[PDB]
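These notes concern the structure reproduced below.
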Amino acid sequence: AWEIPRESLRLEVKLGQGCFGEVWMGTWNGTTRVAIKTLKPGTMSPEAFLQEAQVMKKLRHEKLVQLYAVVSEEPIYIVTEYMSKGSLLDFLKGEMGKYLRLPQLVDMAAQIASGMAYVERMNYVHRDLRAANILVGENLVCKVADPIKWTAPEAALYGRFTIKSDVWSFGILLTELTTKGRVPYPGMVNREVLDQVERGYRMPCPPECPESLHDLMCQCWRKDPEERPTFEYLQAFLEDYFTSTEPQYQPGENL
Amino acid sequence: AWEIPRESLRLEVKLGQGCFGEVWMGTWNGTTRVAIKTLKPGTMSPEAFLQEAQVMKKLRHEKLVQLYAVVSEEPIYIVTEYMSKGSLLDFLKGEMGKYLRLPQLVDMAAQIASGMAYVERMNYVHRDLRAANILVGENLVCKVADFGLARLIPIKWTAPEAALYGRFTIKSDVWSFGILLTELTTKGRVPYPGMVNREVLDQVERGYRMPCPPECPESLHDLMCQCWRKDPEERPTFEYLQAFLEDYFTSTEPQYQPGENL
Ligand SMILES: COCCn1cc(C#Cc2cc(NC(C)=O)ccc2C)c2c(N)ncnc21
Ligand SMILES: COCCn1cc(C#Cc2cc(NC(C)=O)ccc2C)c2c(N)ncnc21
């Protein structure tokens, strides 16, 4: 029922490139602006593209990128909604990044937490939550889409991926938001990162970030995955943030 | 207090020679290895030769060649830290260069951008940023050098507005950085190959810009082109350039794969 005919799609602008395929901006039925992901025949089993899209047929939330349609026979195409502003990572590092302040950035974290809260309700796991996999639309809409610096130790070392390891990544994602997309653990290589976080090292409070928000990060980074808060809790905390937690907030130079 | 007596200096090796003066390697007191810049009396005014040192006294940063001392009486001398590997230009085109690949060359660019970010914060302009004025030290340390022309706020490296109207700003220095990125990715080839100065000027005024060097990611050539935006105020800052280059292999080109030359 998701199937659509090939002549209904029009690929216009190439946005990205990979060994598994490409991503384009396009039109569906001449009217609907859309994102279109393609599969490169031979580079991957169709079964793998089909698994992703089967999952996207089961999940539906305003903060998860919506699948609109598919072309299941090779060459495959996956059609979704169009997030005009691209990746959160690019957004934060680029010309728009410089005007974002703490209230905008905490609202972006609340949207992402709301989408992850939904994933949590549905008993799914993301495994790769980070700024590069968050998509930004008009009016600062952020939606979840699709790496040891973002990966909880129990996952990286022992392969124990859970919603709690996603919560760890969310904490790291909070640092990207408050540094304008700077790589976490700056000047540390992966192996140094691994050894340090095992020994208890945790990133410090970013400059101009209230300590209350860095406290939340550290909750997300509790060694014991079951001590980490839920996305339901994180969503509520960030939604209420400027009344319940930092009611005396004052804007500064960067946050 | 920057003044020192000559007897504390010991000039040993002639490293370079020029019309304004020379560059020598030496010893300061009896323990400190130093570089010593010389003036040939008459070839240039002492006040002008001293201007460089005047600027170097106010600037201090790990990615800028450090002034140690001066000899103001004729013949003047400028004493600075010694950079064991010489100029980035010579390095790039010489035998050590040929194994430099993109991760090393972007790290060099990141270091140079960190020093220029400092120049930017201090509201200085360099005016002569290019591979021949970056010095290489141990562990591939790169430091910005030669601030003769620098001051408080070569047309192949000079932004059009500076070359034409004398509008030298940190943004014209940013244009030069873009040119320097091409020197980094071609192993120090002269930019605009096969163009004389006048045609370079004519072309860049008409909107011509060097293309993406062989094996250079387009993302990095996009950065060069940002640096070369006609409107100097549309050129990025060194703060942005530094952050971008430091994070490059995770945030920008995470699928980088080594090739034959980059
Ligand atoms: C201004 O640059 C735009 C960059 N950019 C990249 C996008 C993407 C994507 C995508 C993700 C999936 N799969 C899952 C599980 O997420 C499937 C198909 C696609 C096309 C994308 C988009 N979607 N919308 C707007 N901009 C997008
Ligand atoms: C194997 O070839 C070595 C060549 N070579 C040339 C050098 C120089 C210089 C210099 C630069 C400044 N200007 C500023 C703003 O710093 C002032 C005075 C001097 C002498 C130099 C150096 N310094 N160290 C190591 N090698 C150097």
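Chain B uses Swiss-Prot numbers throughout; the residues present, in order, are 259-411, 425-533.
According to its header, this structure was worked out by X-ray crystallography, 2.3 Å.
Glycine is no exception: its Cβ is also placed from the backbone N, Cα and C atoms.
Per Swiss-Prot, the features are as follows:
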ACT_SITE  B:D386  active site, proton acceptor
BINDING   B:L273, B:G274, B:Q275, B:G276, B:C277, B:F278, B:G279, B:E280, B:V281, B:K295  ATP binding site
MUTAGEN   B:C498 to A  Significant reduction in S-nitrosylation
MUTAGEN   B:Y527 to F  Constitutively active
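Note on proximity: among B:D386, B:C498, B:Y527, the recorded positions of the record, the Cα nearest B:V281 (ATP binding site) is that of B:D386. Proximity of the binding-site residues B:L273, B:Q275, B:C277, B:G279, B:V281 to ligand 2, judged by a Cβ distance under 6 angstroms to any of its atoms, singles out B:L273, B:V281 in sequence order. Counting every protein chain shown, the Cβ of B:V281 (ATP binding site) has 17 other Cβ atoms within 10 Å. The Cβ centroid of B:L273, B:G274, B:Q275, B:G276, B:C277, B:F278, B:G279, B:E280, B:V281, B:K295 marks the ATP site; residues of that chain outside this set whose Cβ lies within 8 Å of it are B:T296, given in sequence order. Burial estimate for the recorded positions (B:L273, B:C498): highest at B:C498, by number of other CB atoms within 10 Å. Of all the recorded positions listed (B:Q275, B:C277, B:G279, B:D386, B:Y527), B:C277 has the fewest other CB atoms within 10 A of its CB.
B:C498 (mutagenesis position) and B:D386 (active site, proton acceptor) are 15 Å apart (CA-CA, integer value). Unbuilt region (13 residues) between B:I411 and B:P425. Cα separation across the gap: 20 Å. The record assigns B:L273, B:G274, B:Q275, B:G276, B:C277, B:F278, B:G279, B:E280, B:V281, B:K295 to the ATP site; their largest pairwise CA distance measures 15 Å. Taking Cα separation as the measure, B:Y527 (mutagenesis position) is nearest to B:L273 of the binding-site residues B:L273, B:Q275, B:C277.
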